[PDB]
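**Student:** Before anything else, here's the structure in question.
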Amino acid sequence: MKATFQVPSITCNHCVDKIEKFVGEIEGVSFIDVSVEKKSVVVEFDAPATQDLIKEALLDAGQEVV
């Protein structure tokens, strides 16, 4: 139960705080991992979540991920 994405619009802390505030708890988030120098993002989600939940939240939060 883990996910691995990448936010091409990284390179900042304000974005991490915004995505962490939303992703910090998406009714099924184990741990939101982010990589600025690598421009990657690894998030763990439990059974009450889905990569469509972290996207709907992270995307609606103001972040982009392909």
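So how was this one determined? The header says solution NMR.
Just so you know, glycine gets a Cβ as well, placed from its N, Cα and C.
When I checked Swiss-Prot for this same protein, it listed these features:
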DOMAIN    1-66  domain 'HMA'
BINDING   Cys12, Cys15  Cu cation binding site
VARIANT   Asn13 to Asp  In strain: NCTC 11638
VARIANT   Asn13 to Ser  In strain: NCTC 11639
VARIANT   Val34 to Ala  In strain: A68, NCTC 11638 and NCTC 11639
VARIANT   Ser35 to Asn  In strain: NCTC 11639
VARIANT   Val66 to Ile  In strain: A68, NCTC 11638 and NCTC 11639
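What's the neighbourhood like for each of these?
**Tutor:** Long-range Cβ neighbours of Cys12 (Cu cation binding site) (same chain, at least 6 residues apart, Cβ-Cβ under 8 Å): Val36.
Annotation for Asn13 (variant position): no spatial neighbours, criterion Cβ-Cβ under 8 Å with sequence separation of six or more.
Residue environment of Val34 (variant position) contains 19 other Cβ atoms, counted within 10 Å of its Cβ in all protein chains.
For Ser35 (variant position), the number of other Cβ atoms no farther than 10 Å from its own Cβ, over all displayed protein chains, is 12.
Counting every protein chain shown, 6 other Cβ atoms lie within 10 Å of the Cβ of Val66 (variant position).
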**Student:** Under a criterion of Cβ-Cβ distance under 8 Å and sequence separation of at least 6, what residues of the same chain contact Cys15 (Cu cation binding site)?
**Tutor:** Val7, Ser9, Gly62, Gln63
